[PDB]
Amino acid sequence: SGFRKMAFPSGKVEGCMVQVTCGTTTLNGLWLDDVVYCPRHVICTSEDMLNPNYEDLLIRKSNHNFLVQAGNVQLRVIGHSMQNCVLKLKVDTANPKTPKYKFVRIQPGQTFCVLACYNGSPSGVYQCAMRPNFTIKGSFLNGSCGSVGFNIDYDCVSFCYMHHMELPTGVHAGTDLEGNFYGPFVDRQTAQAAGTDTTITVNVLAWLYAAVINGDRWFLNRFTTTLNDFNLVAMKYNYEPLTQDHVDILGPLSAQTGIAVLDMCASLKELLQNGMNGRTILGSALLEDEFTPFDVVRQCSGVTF
Amino acid sequence: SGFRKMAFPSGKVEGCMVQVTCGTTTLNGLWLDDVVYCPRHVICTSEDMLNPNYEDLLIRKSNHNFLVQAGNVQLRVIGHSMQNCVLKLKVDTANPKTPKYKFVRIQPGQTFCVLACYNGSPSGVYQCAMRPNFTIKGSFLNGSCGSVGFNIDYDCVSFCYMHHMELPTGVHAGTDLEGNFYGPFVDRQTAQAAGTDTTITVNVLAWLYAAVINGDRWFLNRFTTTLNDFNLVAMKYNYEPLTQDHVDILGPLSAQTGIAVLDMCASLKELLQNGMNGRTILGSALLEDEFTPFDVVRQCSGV
Ligand SMILES: *[C@@](O)(CO)[C@H](C[C@@H]1CCNC1=O)NC(=O)[C@@H](CC(C)C)NC(=O)c1cc2c(OC)cccc2[nH]1
Ligand SMILES: *[C@@](O)(CO)[C@H](C[C@@H]1CCNC1=O)NC(=O)[C@H](CC(C)C)NC(=O)c1cc2c(OC)cccc2[nH]1
């Protein structure tokens, strides 16, 4: 038993982190087979970052301008290209530690593990959630750009995030492994503000199911509700609306506990309208929204990879 | 900026996780060099676990009784010894993925990272703290015995915990890599209780410093307190006393924020007596104590 913020093992992603340096600008890159993926602003200097033209700056660069380093071993760049805000560099060596992988664009609320890297050297690992406003409440310092977020399924590593920005409010923003930003942010040295955040309803419900599984079920009521009526009420409390995919992934926890998705919704809808009246769930009076139904299943069922 | 429960990368440890099987009992083992470490209750049957005479049960075992599997390969046990509750299995092959490692006994309040494994396969990683009562609030299911906790310094892995037991309260207990249990627990199949837990004060103060570094300052105040007067209130609320060493370890965080330790203590004392109202610190409604000054300094340096 026990419920904690659990991250996937990072062994597979560690062997793919490399250091990409252009001039004096250095960040982390992802070495998959014979291609290294990294943020494109590495070709930028301190001043160009203010207002850059990446297409203009890239034409002035050649393969020999890029320094790719695995440890202290250089990987000669034999080709370069730009896809959105991500830069792709072909190297002369196929990563012998390349795992079965895939590129995926996660959804708001979905969780992933972040491998904090600095100078191509992994330093820490932690789990985080893609907030409804397309930001992540992570932990990043200078030199963390290029750090990737991932999910481990079976033996495939599904890369879904590459770090780029830290907003003024302390949150962070990035793109997928195809250079496409999450949210309306841009890779420029500018103070950008994200939209108002909301509570991830699907995750709060998965937390409730985690409680019901652990004998804590006082919050269950004899009420039910429609998916539409619940979503309209949930928005009045800063709770993200539920989707078809949300109801589906809540199935396993629904069958295991025997409580229908729409029954738990009415139970959560009551917790929002009347409060908690003291008391707590899983020992905490604060509703947690950064545990997906999978995180509840994986951690309560010991799923390995 | 930002603060998050961060664990060390588990790559160097994943290459050492194997599966040990004896009869109908299976658990995880740690393969370092030509040796494999695992809990000794793997040699026990469902009946022996109730009251195991491990010395007796061990001598009645042979090398071929232990099935050590490393992925799709089986390791040949050419020897077996016992060091307290840890069973040392010698094999014919040396683990090439064996990193530079050391065996250390963690202290209460210190933190380490746990690599949860089931059947010799890593399932997840998280950071946890050795509670003052020598338990840990981890996440372990059946087949988790053999999982190890560790800290990494440069490229040297410091092993300090091997999982064994889940108390009836839902907490977890285990031993260091020398087989010595943390706390007054024994590896028998009995319901065991731990001593009354206390809060790691120095970790709470460090976590408050992390909150201030990240823009949270509502709990601060103008008052200041003496070390003794703070400890009097801390002990009253079941908080570990703050030592002059603890004050020194907090120095770097006090300089970065400009808030003196005894000034932070005044805030904590007020939080203990008045509560947190409906407010939160770093997204939490409870005073966190599973972050050491080092863990805070690592994430908040330069911010
Ligand atoms: C990468 O290391 C760049 O390689 C960092 C990541 C941040 C450093 C501290 N913590 C981080 O998460 N990214 C940057 O330094 C750039 C990214 C651009 C060039 C794509 N800048 C910012 O993140 C940035 C810029 C501003 C700003 O404009 C001056 C105002 C407020 C915040 C801010 N953040
Ligand atoms: C190992 O996986 C066994 O190989 C297992 C892991 C824990 C149980 C589920 N979660 C865990 O973290 N450990 C045990 O089952 C140990 C075995 C001992 C060391 C031989 N025992 C317990 O966890 C245990 C026994 C009892 C008990 O008695 C009977 C009464 C109440 C709780 C309890 N836990």
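Since chain B takes its numbers from Swiss-Prot, the residues it shows come out as 3264-3566.
Looking at the header, which is where the method is noted, we find X-ray crystallography, 2.3 Å.
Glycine residues also receive a Cβ, built from the backbone N, Cα and C atoms like all the rest.
What Swiss-Prot lists as active site, for 3CL-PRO activity is B:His3304, and the listing cites sequence analysis. B:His3304 (active site, for 3CL-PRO activity) is surrounded by 22 other CB atoms, counting those within 10 A of its CB over all protein chains shown.
All protein chains included, B:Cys3408 (active site, nucleophile) registers 25 other Cβ atoms within 10 Å of its own Cβ. Feature annotation from Swiss-Prot assigns active site, nucleophile to B:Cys3408; the stated evidence is experimental evidence.
In Swiss-Prot, a published natural variant is listed as B:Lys3353 to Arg, annotated In strain: Beta/B.1.351. For B:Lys3353 (variant position), the same-chain residues that are 6 or more apart in sequence and have a Cβ closer than 8 Å to its Cβ are B:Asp3297, B:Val3298, B:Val3299, B:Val3340, B:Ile3341, B:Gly3342, B:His3343, B:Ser3344. Secondary structure at B:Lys3353 (variant position), as computed by DSSP, is strand.
For the natural variant B:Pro3395 to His, Swiss-Prot gives this note: In strain: Omicron/BA.1, Omicron/BA.2, Omicron/BA.2.12.1, Omicron/BA.2.75, Omicron/BA.4, Omicron/BA.5, Omicron/BQ.1.1, Omicron/XBB.1.5, Omicron/EG.5.1. The structure shown keeps the original residue. DSSP gives B:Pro3395 (variant position) a coil state; it is part of no helix or strand. For B:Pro3395 (variant position), the count of additional Cβ atoms within 10 Å of its Cβ stands at 20 [all protein chains shown].
Its Cβ taken as reference, B:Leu3468 (variant position) is surrounded by 27 other Cβ atoms within 10 Å in the chains shown. Among the natural variants that Swiss-Prot reports, B:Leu3468 to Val is described with the note: In strain: Zeta/P.2.
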Euclidean distance between Cα atoms of B:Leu3468 (variant position) and B:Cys3408 (active site, nucleophile), Å: 33
Recorded positions close to ligand 2 - of B:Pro3395, B:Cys3408, B:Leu3468, only those whose C-beta is under 6 Å away: B:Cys3408
DSSP three-state assignment (helix, strand or coil) for B:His3304 (active site, for 3CL-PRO activity): helix
B:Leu3468 (variant position) to B:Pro3395 (variant position) - Cα separation in whole Å: 16
